[PDB]
Amino acid sequence: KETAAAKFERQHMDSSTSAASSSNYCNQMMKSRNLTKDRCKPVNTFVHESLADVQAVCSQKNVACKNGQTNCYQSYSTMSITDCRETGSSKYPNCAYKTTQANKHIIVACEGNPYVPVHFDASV
Ligand SMILES: Nc1ccn([C@@H]2O[C@H](CO)[C@@H](OP(=O)(O)O)[C@H]2O)c(=O)n1
């Protein structure tokens, strides 16, 4: 019965690789972090930075969330990210994903004590 913090870590942290090497990256990770479970999640980002590097973003540039909440934060620097997106071919439980590897800034929603990332709002 996962915390919000632990859930974000399971969804979004990939500190083990520096980048998506393969086109297959999304397919394996989405399945592997248990995200194709009941359904094919349409979009999920994975962050190839340290967990402390991503926790620090909660203290960077404060922006609106796309929900117009005001507890989101843009990283000052770019970061290695893998964007995973369902193709139109895709058919649950046979989820298929297009892998895009980029260096982008991330925007996260933080909460709690400690104030850590609980949502992945977007990358820019
Ligand atoms: N750019 C984006 C946009 C959405 N998402 C995923 O899609 C969801 C929004 O519907 C996110 O939920 P969380 O912010 O709870 O992680 C997230 O896990 C993402 O991972 N990257």
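Here chain A follows Swiss-Prot for its numbers: 27-150, in order, are the residues you see.
For this deposited structure, the header notes the method as X-ray crystallography, 2.2 Å.
Using N, Cα and C of the backbone, Cβ positions are placed for all residues, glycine too.
Copied over from Swiss-Prot:
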type: ACT_SITE; residues: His38; note: active site, proton acceptor
type: ACT_SITE; residues: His145; note: active site, proton donor
type: BINDING; residues: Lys33, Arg36, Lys67, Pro68, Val69, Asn70, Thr71, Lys92, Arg111; note: substrate binding site
type: MUTAGEN; residues: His38 to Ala; note: Loss of activity
type: MUTAGEN; residues: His145 to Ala; note: Loss of activity
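Locations of recorded Swiss-Prot features on the structure.
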residue	record	DSSP class
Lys33	substrate binding site	helix
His38	mutagenesis position	helix
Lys67	substrate binding site	coil
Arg111	substrate binding site	strand
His145	mutagenesis position	strand
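Here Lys33 (substrate binding site) comes close to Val144: these same-chain residues lie at least six apart in sequence, with C-beta atoms under 8 angstroms from its C-beta. Among the recorded positions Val69, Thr71, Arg111, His145, residues whose Cβ is positioned under 6 Å from ligand 1 are identified as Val69, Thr71, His145. Site extent for substrate: the farthest pair of Cα atoms among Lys33, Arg36, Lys67, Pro68, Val69, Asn70, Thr71, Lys92, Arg111 sits 22 Å apart.
All protein chains shown were included, and the count of other CB atoms within 10 Å of the CB of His38 (mutagenesis position) stands at 19. Its Cβ placed at the centre, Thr71 (substrate binding site) has 20 other Cβ atoms within 10 Å. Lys67 (substrate binding site) has a Cβ environment of 18 other Cβ atoms inside 10 Å. Summary: among the recorded positions (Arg111, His145), the fewest other C-beta atoms within 10 A of the C-beta are counted at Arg111. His145 (mutagenesis position) sits 11 Å from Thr71 (substrate binding site), taking the CA atoms of both as reference points.
The closest partner of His38 (mutagenesis position) among the binding-site residues, by CA position, is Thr71; the full candidate set was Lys67, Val69, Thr71, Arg111.
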